[PDB]
Amino acid sequence: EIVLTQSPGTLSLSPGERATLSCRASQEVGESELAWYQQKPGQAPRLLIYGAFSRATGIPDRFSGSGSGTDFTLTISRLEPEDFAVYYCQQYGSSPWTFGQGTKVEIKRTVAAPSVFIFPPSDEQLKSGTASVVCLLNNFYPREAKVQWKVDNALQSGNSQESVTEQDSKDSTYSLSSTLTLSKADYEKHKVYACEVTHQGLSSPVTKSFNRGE
Amino acid sequence: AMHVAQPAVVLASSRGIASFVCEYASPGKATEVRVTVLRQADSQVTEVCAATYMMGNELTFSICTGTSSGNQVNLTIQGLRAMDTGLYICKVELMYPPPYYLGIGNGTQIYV
Amino acid sequence: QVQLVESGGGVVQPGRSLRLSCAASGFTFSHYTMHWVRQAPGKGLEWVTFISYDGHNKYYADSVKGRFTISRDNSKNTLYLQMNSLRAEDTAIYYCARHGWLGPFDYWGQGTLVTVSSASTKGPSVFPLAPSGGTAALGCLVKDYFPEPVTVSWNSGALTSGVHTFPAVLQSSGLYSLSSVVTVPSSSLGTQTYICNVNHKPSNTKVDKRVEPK
Ligand SMILES: *[C@@H]1O[C@H](CO)[C@@H](O)[C@H](O)[C@H]1NC(C)=O
């Protein structure tokens, strides 16, 4: 199989700038054998450009491709708002048809530190024998953030799940929720529940905590 | 990659008959191929004819007929008028043995 | 217009079968080879299978060799994927895709979700994330439902500014869990009513939870 490898994972640019995305083949692929697809969240992908110079119907001429053999690139000469999306290359000269793993083109904006909120489990949920503690990092940029859970000032391992929103369409930020899940019995053994956030926009790590029973 | 080679320009007949050989080369040695003729209508594409045949066997299609000798297909197209002066692309697909292969010719040009 | 429409997606138990179908319209379906391409949640595009216009030539991705068979009915303008011996990793959105005469997949249906899992369809429990420099955050923890998706609106859709509904995560247990949050002027807590409207179509469960402060 011809394995396709893309770069970078995420390309951070502002509207109007020029985007060059990369696609690398494990073998020598012919310049007219590559295709590029655009995908937006929740939608099917659609074809942009293909062949050596060809372009799918309704795709504008700021989209253009080049490269030979091993190293291909897709150029977006001037990024429009509707062009921030994920892009996939694909070779179609031999089988199997293989895709790169995608490059996200995200809007670069100024750094924004997250606002942090910690929610103790509902009385309702506790009744059922499980305690979910939720830490929210809201409207921040860039995407990379580090959440650590301390229970009575003791870092937790293996008992959290994180989840990040798509980049906001208006303020170009992200939001992250980290959920810490314990049994009722463990949750009532301890007292101080604390969420510890590290981010590029924070001089110091921010700690939001609560005392069980307030 | 894969290589497909077709004449740059052919001169059609006084009765509307245009012919030429299309040539393909590949890493494999395939025994079932599909040769497809396409017409380039400035920015769109038309399937003129197509035939999946096997090596040795008849190249069976129609306004086209064919014969293959090795990796050369003597493509014959009958009934083209002076209005068909356009680009005719040779598409070759190697079906078996695996893997599949796609080759597309740089183009051939017919005048009537 | 060319239009492709997949049906038959749903929930399957590991090792059992499922048959998807793709209803083509707007082109001479008879004239095109067709493919299935799939997308596991969160991940990229993986080619699955190829069928020639007349059904004589088929190709399969090695990860589905032996377990999937492709077919088409031309009198019905329908492409088929017969999936046997399904496994968790076959969980994905399955797209039907037309092979363009020049190489690439030029038209894609919008996909159908196939979830392979031993879990049984269950609607979510909905717990409040209650509010405690003058912004407040509140939310709904939408927990332990199957399968995806679920839709969350606030205040019957009147409240959209500020909202973040996170991507579900898949828990140890086989059930999905997600939070939806909204930020809100802290002053509005004691004057505005906040209800999240959670809708899980696969089980016909609509839940409304009012989120009250301390
Ligand atoms: C191809 O076929 C035509 C008639 O079918 C014949 O006259 C011509 O000589 C052939 N040329 C080659 C190169 O096979």
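Numbering, chain B: per Swiss-Prot, residues 37-97, 101-151 in sequence.
Placed from the backbone N, Cα and C atoms, the Cβ positions cover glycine too.
In the three-state DSSP assignment, the secondary structure recorded for B:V45 (mutagenesis position) is strand. Within 10 Å of the C-beta of B:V45 (mutagenesis position) there are 10 other C-beta atoms, taking all protein chains into account. Here Swiss-Prot notes a mutagenesis experiment, B:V45 to D, with the remark: Strongly reduced interaction with CD80, CD86 and ICOSLG.
Around B:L47 (mutagenesis position), the same-chain residues at least 6 positions away in sequence with a Cβ under 8 Å from its Cβ are B:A54, B:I149, B:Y150. Here Swiss-Prot describes B:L47 to D as a published mutagenesis experiment; the accompanying note says: Strongly reduced interaction with CD80, CD86 and ICOSLG.
The 10 Å shell around the Cβ of B:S49 (mutagenesis position) contains 13 further Cβ atoms across the protein chains shown. For the published mutagenesis B:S49 to A, Swiss-Prot gives the following note: Strongly reduced interaction with CD80, CD86 and ICOSLG.
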